[PDB]
Amino acid sequence: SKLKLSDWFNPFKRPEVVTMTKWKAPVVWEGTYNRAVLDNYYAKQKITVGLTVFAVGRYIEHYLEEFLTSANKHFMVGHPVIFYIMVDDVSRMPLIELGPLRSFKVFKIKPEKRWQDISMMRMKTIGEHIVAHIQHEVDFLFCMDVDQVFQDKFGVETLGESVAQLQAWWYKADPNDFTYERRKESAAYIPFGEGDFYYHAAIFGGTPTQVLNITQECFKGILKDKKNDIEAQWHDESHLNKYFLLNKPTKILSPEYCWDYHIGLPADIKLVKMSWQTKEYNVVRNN
Ligand SMILES: O=c1ccn([C@@H]2O[C@H](COP(=O)(O)O)[C@@H](O)[C@H]2O)c(=O)[nH]1
Ligand SMILES: [Mn+2]
């Protein structure tokens, strides 16, 4: 209840970037938020935050440790956090020491053969875990790609009912340049006249209830396509964009929360909370 937008958010500290959507959702940028106030509001409510992350195959040795180590140090510091680690081989998962208010659990999952099914099956698995236990364990849940690293505080300013990430490479582009799925045969189809922003699927979150819907809609979309023998160009990410077009996020995070340093470092990127590392093929303005 008790929390109003004017309590912690001030769009005027960032006039040159889009800080409010047409449906009145804040876009969080460095300088526009009062963490100090929200830390108190949330800690008084004894809020607990969940974080899912998958690492299968070579990704375990390449990124899991760095992701977890940076998460321990920077994710929702000062609040209970639970890391849910999904790997195909538990005997190869790094065991790092966690700090105050962090804890975790590991789950063994079946490794898919195609990398596009690995990234897309996460949608079903997250869904299953939410109804089985995450729903009862945390207040807010985030779902992240393992190949990225926290660089600075990623705090409670990021919490919300359904949270989206502004893909780094396309935040200034307009809808007709976004790489949405354009084949009407795909469930992720988004017409050339429509679209608000291009969201990055490396980070999305919200209440467990919301995340359940996101993941459930996305996964039935991914199945439908398989059934019709088509595969959305950017897989789960395309489905996430179709979902977020129909069900707008209540909060969106600026590119400072998921920055690709391959783009360089523009005036607009004030303080990076998280950056990409290396990857699969996420939508870059590449070949
Ligand atoms: O071989 C793979 C492919 C994907 N993933 C998971 O799926 C996410 C999708 O990102 P990407 O491979 O599209 O870059 C990864 O960050 C990771 O958590 C793996 O664990 N192993
Ligand atoms: Mn990735």
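Residue numbering for chain A follows Swiss-Prot; the residues present correspond to positions 81-367, in that order.
Every residue, even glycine, has its Cβ placed from backbone N, Cα and C.
Look at Swiss-Prot and you will find 134-139, 225-227, 247-250, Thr259, 359-365 tagged as substrate binding site, backed by experimental evidence. A coil conformation is recorded for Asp225 (substrate binding site) in the three-state DSSP classification, outside any helix or strand.
Neighbour list (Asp225 (substrate binding site), Cβ cut-off 8 Å, at least 6 residues apart, same chain): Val133, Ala281, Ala282, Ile283, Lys359, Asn362. The annotation Mn(2+) binding site is assigned in Swiss-Prot to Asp225, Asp227 on the grounds of experimental evidence.
DSSP assigns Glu317 (active site, nucleophile) to a helix. The feature active site, nucleophile is assigned by Swiss-Prot to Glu317.
For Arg365 (mutagenesis position), the number of other Cβ atoms no farther than 10 Å from its own Cβ, over all displayed protein chains, is 11. The DSSP secondary structure for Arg365 (mutagenesis position) is coil. The mutagenesis experiment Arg365 to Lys is recorded by Swiss-Prot, whose note states: Strongly reduces catalytic efficiency.
Secondary structure at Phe134 (substrate binding site), taken from DSSP and collapsed to helix, strand or coil, is strand. Candidates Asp227, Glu317, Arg365 (recorded positions) were compared with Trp250 (substrate binding site); those inside 10 Å Cα-Cα are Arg365.
Residue with the densest Cβ environment among the recorded positions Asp227, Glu317: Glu317, by other Cβ atoms within 10 Å.
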